[PDB]
Amino acid sequence: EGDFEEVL
Amino acid sequence: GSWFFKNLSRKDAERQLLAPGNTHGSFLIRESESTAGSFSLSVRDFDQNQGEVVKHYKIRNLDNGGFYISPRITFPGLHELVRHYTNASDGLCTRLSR
């Protein structure tokens, strides 16, 4: 997952 | 070149972006030391609750060689990607600068 920002 | 960095870990990117001299929008594209062809975009921005923060976005790869952060819009290469988000935030937390 790393943890990257969710984008729309 | 100036916005592209090879083998820079997530935390090194954080220290570099949070340094004085950097503003909101300051950013860099990094390639993972382990998985070649694996890129990430790190940006400096302001969080109302947090304060100055560095956000991380995953750049995905197309089978045709291209890239995208959001399927909505794709690019033939990293330059074009930078030229777009540099001009419109278009989904990102803030436009990029320099």
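The numbers used for chain B are those of Swiss-Prot, and the residues that appear cover 125-222, in sequence.
The deposited model was determined using X-ray crystallography, 2.2 Å.
Any Cβ shown, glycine's included, is placed from N, Cα and C.
Residues within less than 8 Å, Cβ to Cβ, of B:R154 (mutagenesis position) and separated from it by at least 6 positions along the same chain comprise B:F128, B:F129, B:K130, B:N131, B:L132, B:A137, B:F163, B:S164, B:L165, B:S166. Mapped onto three states, the DSSP output places B:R154 (mutagenesis position) in strand. Under the heading of mutagenesis, Swiss-Prot lists B:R154 to K and annotates it as follows: No effect on interaction with SQSTM1.
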